[PDB]
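Working notes for the structure below.
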Amino acid sequence: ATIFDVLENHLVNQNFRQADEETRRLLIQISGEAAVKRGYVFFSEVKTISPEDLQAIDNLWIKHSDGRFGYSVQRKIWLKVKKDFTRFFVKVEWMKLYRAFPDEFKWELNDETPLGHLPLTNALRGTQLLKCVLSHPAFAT
Amino acid sequence: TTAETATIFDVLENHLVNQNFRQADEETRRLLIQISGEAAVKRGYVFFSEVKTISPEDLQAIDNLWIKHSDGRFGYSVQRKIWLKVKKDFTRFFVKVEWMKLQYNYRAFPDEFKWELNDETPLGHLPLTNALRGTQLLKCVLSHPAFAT
């Protein structure tokens, strides 16, 4: 058995909301016992995450989204936008540019869904955590 | 072996007494899911339609703890007051509580959220609610009958 089995089941069933939540817990889990205990990840622990765990999560999101979801896709959009997180959030449609945020996040995968729309990372706590995930060696090309 | 004498708000209270607001915020996130029912606990997040089913004593318990240990500068009731003052405009509310800002230096969100309670901390800065999942959940919390005047 692997620790990604529940995430996989959610992804197979196209249950992207539950998959997003399981990805939030998985990120904490693969970051160490200290992160699990306090319930969130210090951005300084992301470099200690093994690339095999991060690639497991990313490959699952890629496989079950036709390559339109995952951290790898988000890194490419992020580079394409000069690593400007503000422009990144607009491009993946987590905010606009007045209604900054929608009433409800759209969790479905259809034709209008932009690349990298998922997984969602809580950038209200600070962009540095997202910055360390996208620039992890796991996602070097 | 005794019956459980702990209450569900004890861990949050201990964090606030120790002024550990980052831990308190994270614990407040779990409590909202917990006080929302077994279904919300199971899936790990709250449907905004379940907020009306939250008992007002639980929400006021959480709010009063945040008020008591922040000199009235933190809590849902305080955020409600700011929210009404701004005609329920969430964008203007997010700017006032400093969850976002509006030459290669512009940061909509900071590198790191500031969890401290000092002189520069704005009213209602905490607790933090993930509005990226949608503004509707925070709206049902801030307008729950628990915080009616």
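What you see of chain B is 73-174, 181-227, where the numbers are those given in Swiss-Prot.
When the header is checked for method, it gives X-ray crystallography, 2.3 Å.
Cβ from N, Cα, C; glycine included.
For the published mutagenesis B:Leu88 to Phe, Swiss-Prot gives the following note: In gun4-1; decreases the protein stability.
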Exercise. If you skip the near sequence neighbours and keep only those at least six away, which residues in the chain come within under 8 angstroms of B:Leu88 (mutagenesis position), Cβ to Cβ?
Worked result: B:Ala96, B:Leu137, B:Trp138, B:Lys140, B:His141, B:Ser142
For this session: Check the deposited model and tell me the whole-number distance in Å separating the CA atoms of B:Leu174 and B:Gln181, where 6 residues are unmodelled.
Result: 14
